[PDB]
Amino acid sequence: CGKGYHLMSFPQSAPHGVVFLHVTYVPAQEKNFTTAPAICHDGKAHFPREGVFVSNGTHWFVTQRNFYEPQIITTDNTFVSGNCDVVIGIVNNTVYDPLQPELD
Amino acid sequence: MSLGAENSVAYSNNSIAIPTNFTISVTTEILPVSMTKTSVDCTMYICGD
Amino acid sequence: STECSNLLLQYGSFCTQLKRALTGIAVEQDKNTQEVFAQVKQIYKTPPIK
Amino acid sequence: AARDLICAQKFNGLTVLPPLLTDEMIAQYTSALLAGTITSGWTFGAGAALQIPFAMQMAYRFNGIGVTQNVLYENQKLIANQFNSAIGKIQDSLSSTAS
Ligand SMILES: *[C@@H]1O[C@H](CO)[C@@H](O[C@@H]2O[C@H](CO)[C@@H](O)[C@H](O)[C@H]2NC(C)=O)[C@H](O)[C@H]1NC(C)=O
Ligand SMILES: *[C@@H]1O[C@H](CO)[C@@H](O[C@@H]2O[C@H](CO)[C@@H](O)[C@H](O)[C@H]2NC(C)=O)[C@H](O)[C@H]1NC(C)=O
Ligand SMILES: *[C@@H]1O[C@H](CO)[C@@H](O)[C@H](O)[C@H]1NC(C)=O
Ligand SMILES: *[C@@H]1O[C@H](CO)[C@@H](O)[C@H](O)[C@H]1NC(C)=O
Ligand SMILES: *[C@@H]1O[C@H](CO)[C@@H](O)[C@H](O)[C@H]1NC(C)=O
C-alpha cells in the first residue's frame, strides 16, 4: 500500500472500480554519522536496547533508527552481554549511571 | 532507453545515514472490481424471428 | 493465392480479433517483465571495496 | 540441406517478436537491486538509500526474527562462514543437477 512506511488508507468509489488513497511516511533529510556496534565500558560490552550508537565527531549518543533524536547513553537504554574482546568494531566510551548522583 | 539515473551509495563500515525530517505522502491506487453484465438471445441474434 | 483471399474476406473480422488478442498478449509480456524487474528508481552500484 | 523448423514457421507466416528489455538491462536491474540491498538494507525500498554497515544490517535482521543482536555480534565469523558454505553449495548444486 504505497511507497514508504504505511500509515493509513482511504477508499473512494469509482466507475467499475475502487480508488485507494494511501497515506505513508517518507524519510526526508539525511545526515552522516559515525557508528559503532557496541561500547566497551569497564570491560563490559554495552549494546543498544532499541536504536543505534551515533557520533557527531566528539560525543556518542543513542538514537532511534528512523528519526534523529539523540539521547545520552545510560544504563536504562543499553544492556550488558559479555566482555569487549569478541565484538569487532567496539569503541571506548562511558555509560552514565543515574543512581550515582542519588547515592552521592 | 534509459533504466534510470546512476547512483553510488557511500558505503563504509563505520558510517551511517539517519534522517532528520519527514514527509507525509498520499498516493493513488486504482483497481477494477466488476465489469459489464451482458445477456444474449440466440434466436434473435442468429435468426431474428 | 488471390482466390483464397477473396473467399477469406467473406468470413468477417476473425483475423482482426485474433491479431488483437495476440498483440494484447505481446504487450502484456513486456508489462509483466517491467513490473517484476523495474522496481528501483536509480541504478545503484557497489563501491570498489569488497 | 538441413532444413529448420523455424524456417518453416516463418515461411508459413508465424513470427516471434523480440522483447523490449534485453538481457543486459535485466542484469543491470538485478545488479542495482543487489547493490541497494547490500549497501543500504531496506531503506532504499522506502525512499532514499541510507547507508549502514552490513553487520549492523544483519543485527537488524536478527532483532527482526526475535533474536538479540549480541548473538550475531559474538558469532559473526560462524555466520559468515555458514553463508559462504551455503552459497558454494548453491553453486555446486546448479553445476551438477539440471532438473
Ligand atoms: C557534538 O555534540 C556535542 C553535544 O551536543 C557538542 O558539545 C557541545 O558543543 C556546544 C557548542 O555548540 C557547547 O556549547 C556545549 O557545551 C557542548 N556540550 C558539552 C557537554 O561539552 C559538540 O560540540 C558536537 N560536536 C560537533 C563537531 O558538532
Ligand atoms: C522539516 O520539513 C518541513 C517541511 O517539509 C519544514 O517546514 C518548513 O520550514 C521552512 C523554514 O522555516 C518554512 O519556510 C516552511 O513554511 C515550512 N513548511 C511547512 C509546511 O511548515 C521544517 O522546517 C523542516 N524541519 C527541519 C528540522 O528541517
Ligand atoms: C555523506 O558522505 C558521503 C561521502 O562521499 C557524501 O557523498 C554525502 O554527501 C554525505 N552526506 C549524506 C547526507 O549522505
Ligand atoms: C580501550 O581501552 C583499553 C584499555 O582500557 C585499550 O586496551 C584499548 O586499546 C582501547 N580501545 C581503543 C579502540 O583504543
Ligand atoms: C573496514 O573497512 C576497511 C576498508 O574497507 C577495511 O580495511 C577494514 O578492515 C574494515 N574493518 C575495520 C574493523 O576497520
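The residue numbers of chain A are those assigned by Swiss-Prot, with the residues present covering 1043-1146 sequentially.
Here the Cβ of each residue, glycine as well, is placed from N, Cα and C on the backbone.
Here the residue is the original one, but Swiss-Prot notes a natural variant at this spot, A:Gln1071 to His: In strain: Kappa/B.1.617.1. What Swiss-Prot says about the natural variant A:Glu1092 to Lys is this: In strain: Theta/P.3. Among the sequence features in Swiss-Prot, the natural variant A:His1101 to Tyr is noted as follows: In strain: Theta/P.3. For the naturally occurring variant A:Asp1118 to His, Swiss-Prot gives the following note: In strain: Alpha/B.1.1.7.
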Counting every protein chain shown, other Cβ atoms within 10 Å of the Cβ of A:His1101 (variant position) number 11
Applying a CB distance under 8 A toward chain B to the variant positions A:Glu1092, A:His1101, A:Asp1118 yields none
Do any residues at least six apart in sequence from A:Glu1092 (variant position), in the same chain, have a Cβ closer than 8 Å to its Cβ, and if so which, in order?
-> A:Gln1106, A:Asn1119
